[PDB]
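What follows is a structure written as C-alpha cells; I'll ask about it next.
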Amino acid sequence: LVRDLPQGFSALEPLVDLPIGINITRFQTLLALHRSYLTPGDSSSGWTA
Amino acid sequence: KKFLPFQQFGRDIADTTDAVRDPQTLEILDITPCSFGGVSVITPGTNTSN
Ligand SMILES: *[C@@H]1O[C@H](CO)[C@@H](O)[C@H](O)[C@H]1NC(C)=O
Ligand SMILES: *[C@@H]1O[C@H](CO)[C@@H](O)[C@H](O)[C@H]1NC(C)=O
C-alpha cells in the first residue's frame, strides 16, 4: 500500500562483479510488451495502464 | 559468525583480521592472538632466601 519509495532502511548486498572493462555513459531500461504492436487494444490489453 | 556470500574476512576495532574464511573450504573460523602477558617475579629478599 505504498505507491512511492517506502520509508525505511534496507541494505543492498553485493550481487555480482563483471570484468566488462568497457566505457559507460548512458543506459536504458528493457520492458516487456504483453500487448500487440500490430493491433493496439482500446484498453486493458496492457498491464492496468 | 555467519558470513554473507560475498564476504571473506572479518574485523573488530583495528586493521588486524578477527575472523577469516578459508579459500579451500567455505567454513569461517575466528582468530585470537597467541597468549601474551607480563611475567612479574616475586621474591622474599635475596638476603632472606633465594
Ligand atoms: C567514454 O566515452 C566518452 C564519450 O561519450 C568519453 O568522453 C570518455 O573519455 C570515455 N571514457 C573512457 C574511460 O573511455
Ligand atoms: C642481610 O641483612 C642482615 C640485616 O637484616 C645483615 O645482618 C646481613 O649481613 C645481611 N646479609 C647479606 C648477605 O647481605
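Residues displayed in chain A correspond, in order, to Swiss-Prot positions 212-260.
Every residue gets a Cβ built from N, Cα and C, even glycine.
Swiss-Prot lists these features:
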VARIANT   A:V213 to E  In strain: Omicron/XBB.1.5, Omicron/EG.5.1
VARIANT   A:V213 to G  In strain: Omicron/BA.2, Omicron/BA.2.12.1, Omicron/BA.2.75, Omicron/BA.4, Omicron/BA.5, Omicron/BQ.1.1
VARIANT   A:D215 to G  In strain: Beta/B.1.351
VARIANT   A:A222 to V  In strain: 20A.EU1
MUTAGEN   A:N234 to Q  Increased resistance to neutralizing antibodies
VARIANT   A:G252 to V  In strain: Omicron/XBB.1.5, Omicron/EG.5.1
VARIANT   A:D253 to N  In strain: Lambda/C.37
VARIANT   A:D253 to G  In strain: Iota/B.1.526
VARIANT   A:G257 to S  In strain: Omicron/BA.2.75
Measuring Cα to Cα, how many angstrom lie between A:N234 (mutagenesis position) and A:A222 (variant position)?
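On Cα coordinates alone, these residues lie 27 Å apart.
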Cβ under 6 Å from ligand 1: which of the recorded positions A:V213, A:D215, A:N234, A:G252, A:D253 qualify?
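Correct list: A:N234.
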Sort out the sequence-distant neighbours of A:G252 (variant position) for me: same chain, 6+ apart, CB within less than 8 Å of its CB, listed by position.
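Listed in sequence order: A:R246.
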Checking the contact step here: among the variant positions A:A222, A:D253, A:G257, which have a Cα within 10 Å of the Cα of A:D215 (variant position)?
none
Measure from each Cβ of the recorded positions A:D215, A:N234, A:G252, A:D253, A:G257 to the atoms of ligand 2 and list the residues where some distance is under 6 Å.
none
